[PDB]
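> Here it is, the structure in full.
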Amino acid sequence: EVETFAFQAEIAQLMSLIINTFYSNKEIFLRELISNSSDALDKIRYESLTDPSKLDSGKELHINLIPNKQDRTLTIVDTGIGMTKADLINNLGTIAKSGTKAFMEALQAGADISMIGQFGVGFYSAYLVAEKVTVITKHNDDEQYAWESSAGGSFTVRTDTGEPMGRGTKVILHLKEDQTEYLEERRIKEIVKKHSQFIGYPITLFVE
Ligand SMILES: CCCCn1c(Cc2ccc3c(c2)OCO3)nc2c(N)ncnc21
């Protein structure tokens, strides 16, 4: 069964801003997602130092970038801590409420969209390039879930029956028709080198 939820009004407002504002420097979505992956990998690494069994779901700590021109998706995969149902439905939105307010305040005063990551809401920059985002995630203490949203004020959560992932998160970007450059090897390499060159985990860019 699929459950449908409304975003909090402030998140919905953030998403509409991201979708609606004219802003050409869209490529920053990728460093925001890689940065989120890096934080998640830091988290499981740290937690495993006092409970080694937390890596029974997989010892390798890495990031994969997987373009698929047939499906028109760019997927950012990590083996980080993953997210629980409670994260997906309630807790991330709760935390994002204050970040959104600060960000939207910063934007008048002359900040720009590239600075979104300073406010803890960089995930939503995915909507600069994606018409739909699907997030598949597995946390040690919980089941594998699929979260999905095409914005418009709602998202869904379902238990995921797909290929079990062990532990971590896949963000599947269903790209807008005019954003297929982010499926091109040379373009992704350029962006990673420019914005994500010092991430402390291997980033493997898959080819097609
Ligand atoms: C705000 C950072 C924590 C939430 N989070 C995020 C950011 C985020 C925020 C909101 C989200 C979301 C993801 O999926 C659905 O809603 N990415 C990851 C990740 N790769 N691994 C673990 N946790 C993540």
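In order, the residues displayed for chain A correspond to 16-223 in Swiss-Prot numbering, which applies throughout.
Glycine residues also receive a Cβ, built from the backbone N, Cα and C atoms like all the rest.
Record note (Swiss-Prot), mutagenesis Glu47 to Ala: Strong ATP-binding. Strong interaction with HSF1, HIF1A, ERBB2, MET, KEAP1 and RHOBTB2. No effect on interaction with TSC1. The unchanged residue is displayed. For the mutagenesis experiment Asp93 to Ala, the note given by Swiss-Prot reads: Impaired ATP-binding. Strong interaction with HIF1A, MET, KEAP1 and RHOBTB2. Loss of interaction with HSF1 and ERBB2. Los of interaction with TSC1. Record note (Swiss-Prot) on the mutagenesis of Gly97 to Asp: Abolishes ATPase activity.
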> What is the Cβ neighbour count of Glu47 (mutagenesis position) at a 10 Å cut-off, with all protein chains included?
22
> Within 10 Å of the Cβ of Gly97 (mutagenesis position), how many other Cβ atoms can you find? Include all protein chains, please.
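Counting Cβ neighbours of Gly97 (mutagenesis position) within 10 Å gives 25.
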> Taking the Cβ of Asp93 (mutagenesis position) as centre, how many other Cβ atoms lie within 10 Å?
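Its Cβ has 27 other Cβ atoms within 10 Å.
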> Whole-number Å only: compute the distance from the Cα of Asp93 (mutagenesis position) to the Cα of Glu47 (mutagenesis position).
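Rounded to the nearest whole number, the Cα-Cα distance is 13 Å.
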> Reduced to three states, what secondary structure does DSSP give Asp93 (mutagenesis position)?
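Reduced to three states, the DSSP call for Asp93 (mutagenesis position) is strand.
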> Can you give me the Cα-Cα distance between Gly97 (mutagenesis position) and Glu47 (mutagenesis position) in Å, rounded to a whole number?
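Roughly 16 Å, rounded to the nearest whole number.
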